[PDB]
Amino acid sequence: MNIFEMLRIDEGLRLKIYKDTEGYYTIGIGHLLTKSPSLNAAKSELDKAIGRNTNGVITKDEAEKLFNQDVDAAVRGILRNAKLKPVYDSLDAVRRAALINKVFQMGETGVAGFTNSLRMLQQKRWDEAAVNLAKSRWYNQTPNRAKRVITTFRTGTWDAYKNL
């Protein structure tokens, strides 16, 4: 199991524009296109991203290309953030995957707001941090995914995903 397979389990793969859990226009492997309510705004962002007239639909390959970019951007994002970097450096390889998952889903900024949870992870207070992370809109909105990520942080193993 690695961050790519982990994320592919959590986000799915869709070759046609679709609306995410929040109602936003997405395609491929959880690639947010726009928060705009316009499907036209969405197809435009899509064509810009792919470099061709897509007409709302992409190939597997194009989806994977977007995915490669996004994982890379999430990692670099962590490494550039002064709140995230240190947490990341303090974690083992499994937990790192967990932070990348979070950041991929909810942007740098978002995650950076889990101040208290970040501190607990940093201090290796696994159980406490699992409990704190659950007190969030994130957890309430997408409980099955949040639970999987949470488990990953609590145990430092890929158990939650071995299942899936």
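The first residue you see is number 1, and the count goes up from there.
Method reported for this entry: X-ray crystallography, 1.9 Å.
The backbone N, Cα and C atoms fix where each Cβ goes, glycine too.
If you check Swiss-Prot, you get these features:
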type	residues	note
ACT_SITE	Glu11	active site, proton donor/acceptor
ACT_SITE	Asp20	active site, proton donor/acceptor
BINDING	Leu32, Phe104, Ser117, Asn132	substrate binding site
MUTAGEN	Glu11 to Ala, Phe, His, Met or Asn	Complete loss of enzymatic activity
MUTAGEN	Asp20 to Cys	Nearly no effet on specific enzymatic activity
MUTAGEN	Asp20 to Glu or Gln	Loss of 99% of enzymatic activity
MUTAGEN	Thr26 to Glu	Complete loss of activity at neutral pH; covalently bound substrate
MUTAGEN	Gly30 to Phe	Almost complete loss of enzymatic activity. The enzyme is destabilized by 1.5 kcal/mol
MUTAGEN	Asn132 to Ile	5-fold decrease in enzymatic activity
MUTAGEN	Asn132 to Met or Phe	2-fold decrease in enzymatic activity
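Taking a C-beta cut-off of under 8 Å and a sequence gap of six or more, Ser117 (substrate binding site) has these contacts in its own chain: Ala129, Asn132, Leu133. In the three-state DSSP scheme, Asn132 (mutagenesis position) is classed as helix. Under the three-state DSSP scheme, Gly30 (mutagenesis position) falls in the coil class.
Other Cβ atoms within 10 Å of the Cβ of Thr26 (mutagenesis position) number 22 in total over all chains.
Taken residue by residue with DSSP, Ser117 (substrate binding site) is part of a helix. Comment: substrate site residues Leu32, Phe104, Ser117, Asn132; largest CA to CA distance 27 Å, whole number. Other Cβ atoms within 10 Å of the Cβ of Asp20 (mutagenesis position), summed over all protein chains shown, number 16. Residue with the densest Cβ environment among the recorded positions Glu11, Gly30, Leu32, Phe104, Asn132: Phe104, by other Cβ atoms within 10 Å. When the Cα atoms are compared, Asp20 (mutagenesis position) and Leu32 (substrate binding site) turn out to be 8 Å apart.
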